[PDB]
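Asker: The structure that follows is given in the form of C-alpha cells.
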Amino acid sequence: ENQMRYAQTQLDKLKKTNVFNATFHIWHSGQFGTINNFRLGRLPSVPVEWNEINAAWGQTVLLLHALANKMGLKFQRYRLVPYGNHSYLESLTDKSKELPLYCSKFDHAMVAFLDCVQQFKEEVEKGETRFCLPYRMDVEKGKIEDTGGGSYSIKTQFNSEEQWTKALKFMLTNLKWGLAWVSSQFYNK
Amino acid sequence: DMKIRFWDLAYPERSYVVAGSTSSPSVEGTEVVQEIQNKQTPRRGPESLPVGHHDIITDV
Amino acid sequence: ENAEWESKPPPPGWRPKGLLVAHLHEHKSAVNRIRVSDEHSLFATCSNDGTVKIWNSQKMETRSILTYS
Amino acid sequence: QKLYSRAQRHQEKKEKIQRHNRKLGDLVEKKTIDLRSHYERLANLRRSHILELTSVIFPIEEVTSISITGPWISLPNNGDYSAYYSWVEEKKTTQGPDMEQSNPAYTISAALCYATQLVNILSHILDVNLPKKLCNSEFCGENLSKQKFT
C-alpha cells in the first residue's frame, strides 16, 4: 500500500506538472524576477553579477524558443540562439551583423528579444480571445508598461538599473502567464 | 511512519526528525516523551526530491 | 565491570544531520536486518529476495562489495 | 471441562487465523497486480514526459560530436575535453580575447549548463536520488578554475 500510494503520488505530481512547468519555474522577490532561481536585472542596492543576468537570459531564451518550438510558431524576424552564458540573436533577414544579450552593443539584442516576445504574444493571442498580458510592450520604443500606468525601458543605456530591473520582472511576469497558457493547452491532452 | 526520530533521553525537547527537512510538518508517573504535530504558493527555489524513505523502514 | 556497550560509540555530542550519503537498492525486496561488524569496517543487510549483501563502510563517500544467495 | 472448551476455541482460532492468513496473501497478490499497473502507468507517463522533454527543449543529436538544444552547442564524443582544459590553463596564464562566438570556452560552457539542467529535470521525473549533489549554477558565472571544473 505504501509503494502503491507513493507511485500514485508520483503520477499526480507528474500530471500536475507539464514538461514546461518542470523545466522552467518562474517567480519573483521584490523587484527581482527569477527564472529557475536566476535573477533577471539587478537592484541598485545589490551588486548582482552580469554573469547571473547572462545565465538568466540563457534560460529565458530557451524558454521562449521552446514555447514557440512546441506551439509550432516560427519566428518572422529573429532566430533565438540560446547559450547558457552568451545568448544572442541572429536575424532571419540580416545575418551580416548581430548583437548579443549577454553583458560583462547589447541594446539592439534586448529589443530584438522583445520582438520575439511580441511575435509569440501575437500567436498566443490568436489562440483564445480570453488571453491577455498584464504588461504592455512597445518594441518600437523598447519599453514595458504596467496597467494595474507606469512606463519603463528595457534599454539600459541612458537609464538606470532600478527602472530597468522592474521592466525585466514585468516582462518575465508576462512570460509566466504565457507559459501557463501553453501548459493549459497540453497538460490534459 | 518512515520518519527517523532522534530522541534525546536527557533533553527530550531537543528530539527531532532526522529523515526530513522543515518541508515536513514539524513536531501515570511514567516519564513519557510525547510528540505533538504543530498546527501549521511562492516558489522560493525548486522543490527538492524527498530524501527519506517511501516505505516502511525495517532497521536502523 | 568493564563490558563496553559499543566498540566505537558515537562521537561526542553527535547529532545526525540527515544528509543522505548513499542511496542503495541492490536488494530486490524488503531488507530485514542491518548489522554492522564490530570493527565497523563492514556491514550487512539481508533481504526477502534470499540474498545477503555486505558493504564496505569506508566506501560510503557505493556497491555491494560481496553478495550471497 | 475448561480444557475441552479451550481445545475447541483454540481450534476455532487456528481455523480463523488460517482463513485470515489466506485472505491476506490473496489481498497482497491482488494489490501487487495493481502496484504493477501503477508502476507501468508511471513508467509510461515518465517516458512520454521525457521524450517530450528532449524533443521540445533538450534535443540531443549526434553529428564525432553530440549536440544539445541544437547544433550550435556540442561536445566531443570521446569526452577528450583536454582542448578546453588547455585553453583554460593557457588563458589563466596568458589571457586572450574572445574574438568569436564559436570560441571553445563559450559553446562548451553552454553544453555543460544545459546538460546539468537536463539531468536535474530527469532526476525529478525519474525520482532518482543523484549521488553527487549538483546544480546548474556550477557551470554559470566566471570561467571555471582547473580545480572546480575538473
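Numbers in chain A track Swiss-Prot; the residues on display, in order, are 251-354, 364-407, 410-450.
Looking at the header, which is where the method is noted, we find electron microscopy, 3.2 Å.
The backbone N, Cα and C atoms fix where each Cβ goes, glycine too.
Pasting the relevant annotations from Swiss-Prot:
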type	residues	note
MUTAGEN	A:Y352 to A	Significantly reduces ubiquitination
MUTAGEN	A:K402 to R	Decreases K48 polyubiquitination and stabilizes BECN1
MUTAGEN	A:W425 to A	Decrease in membrane-association
MUTAGEN	A:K437 to R	Abolished ubiquitination by the DCX(AMBRA1) complex
Asker: By the DSSP assignment reduced to helix, strand and coil, which category contains A:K437 (mutagenesis position)?
Answerer: helix
Asker: State the Cα to Cα distance, in Å, between A:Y352 (mutagenesis position) and A:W425 (mutagenesis position), rounded to an integer.
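Answerer: Approximately 15 Å lies between the Cα of A:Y352 (mutagenesis position) and that of A:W425 (mutagenesis position).
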Asker: Using Cβ-Cβ distances, find the residues under 8 Å from A:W425 (mutagenesis position) that belong to the same chain and are at least 6 apart in sequence, listing them in sequence order.
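Answerer: A:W425 (mutagenesis position) has long-range Cβ partners A:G291, A:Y413, A:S414, A:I415, A:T417.
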Asker: Cα of A:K402 (mutagenesis position) to Cα of A:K437 (mutagenesis position): how many Å, rounded?
Answerer: 18
Asker: Just how many other Cβ atoms lie inside 10 Å of the Cβ on A:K402 (mutagenesis position)?
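Answerer: Within a 10 Å radius of the Cβ of A:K402 (mutagenesis position) lie 18 other Cβ atoms.
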